[PDB]
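Notes follow the structure.
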Amino acid sequence: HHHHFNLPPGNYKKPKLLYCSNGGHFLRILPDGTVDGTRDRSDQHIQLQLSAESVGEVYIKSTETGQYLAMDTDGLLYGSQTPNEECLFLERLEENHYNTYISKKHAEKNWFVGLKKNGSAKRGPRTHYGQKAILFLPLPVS
C-alpha cells in the first residue's frame with residue numbers, strides 16, 4: 001500500500017454531504033458530470049451515497065443523479081455514469097478528524113479529491129498530503 005490505513009468512523013448506511021472545510025463547500029457532482037463544491041446546503045447534487053468496496057475503499061455516488069465520483073487519467077474529477085476503476089477512492093481519516101479520498105487508480109501518485117477555496121475541484125496532481133483542500137467532513141443530508 002502506499003498509504004496509511006487510519007479509517008474514519010461511521011458508516012455507509014446513510015447518504016452524506018462531504019463538506020470541505022477549506023472553503024466550506026460541499027462536494028457536488030453536477031448532472032453534466034462536472035464536479036465542484038458549493039456552499040449551498042440545499043443543493044440537490046451534494047447528497048452523496050458512499051459505499052464500500054474493500055475496507056477503506058469507497059464509491060461516492062450522487063444520490064440525485066446516480067453518478068459516481070471519479071478521477072480521470074489527468075486528475076480531473078468527474079461524474080461517471082457507471083462505476084469503474086476511476087471511481088474507487090481510498091477513504092482515510094486525516095489529521096485525526098477529516099476524511100480524505102485518494103484515487104485508488106492513482107494512489108501511488110497521491111491524487112486526492114480536493115476542493116479549492118473557491119469551490120473548484122483540485123486536479124489530482126495538484127493535491128497532496130498536508131493540504132486543506134483534501135479534508136472533508138461527512139455531514140448528514142438532503
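One-based numbering along the chain as shown.
Determined via X-ray crystallography, 1.5 Å.
Placed from the backbone N, Cα and C atoms, the Cβ positions cover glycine too.
Counting only residues at least six positions away in the same chain, the Cβ atoms of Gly114, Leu115, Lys116, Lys117, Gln131, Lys132, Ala133, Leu135 sit under 8 Å from the Cβ of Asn22 (mutagenesis position). Annotated heparin binding site per Swiss-Prot: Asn22, in sequence order.
What Swiss-Prot notes for the published mutagenesis of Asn22 to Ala (Swiss-Prot position 33) is this: No effect on integrin-binding.
Here the residue is the original one, but Swiss-Prot notes a mutagenesis experiment at this spot, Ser103 to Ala (Swiss-Prot position 114): Decrease in LRRC59-binding. Summarising the environment of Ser103 (mutagenesis position), the number of other Cβ atoms within 10 Å of its Cβ, over all protein chains shown, is 26. Taken residue by residue with DSSP, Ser103 (mutagenesis position) is part of a strand.
Note: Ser120 (mutagenesis position) has non-local neighbours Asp36, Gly37, i.e. same-chain residues 6+ apart with C-beta under 8 A of its own C-beta. Listed in Swiss-Prot is the mutagenesis experiment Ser120 to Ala (Swiss-Prot position 131), annotated as follows: Decrease in LRRC59-binding.
In the three-state DSSP reading, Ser120 (mutagenesis position) counts as strand. Where Swiss-Prot documents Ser120 to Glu (Swiss-Prot position 131) as a mutagenesis experiment, the accompanying text is: Decrease in LRRC59-binding.
Quoted from Swiss-Prot, the note attached to the mutagenesis of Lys122 to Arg (Swiss-Prot position 133) states: No effect on LRRC59-binding.
Of all Cβ atoms in the protein chains displayed, 23 besides its own lie within 10 Å of the Cβ of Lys122 (mutagenesis position). Among the mutagenesis experiments that Swiss-Prot reports, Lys122 to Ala (Swiss-Prot position 133) is described with the note: Loss of LRRC59-binding.
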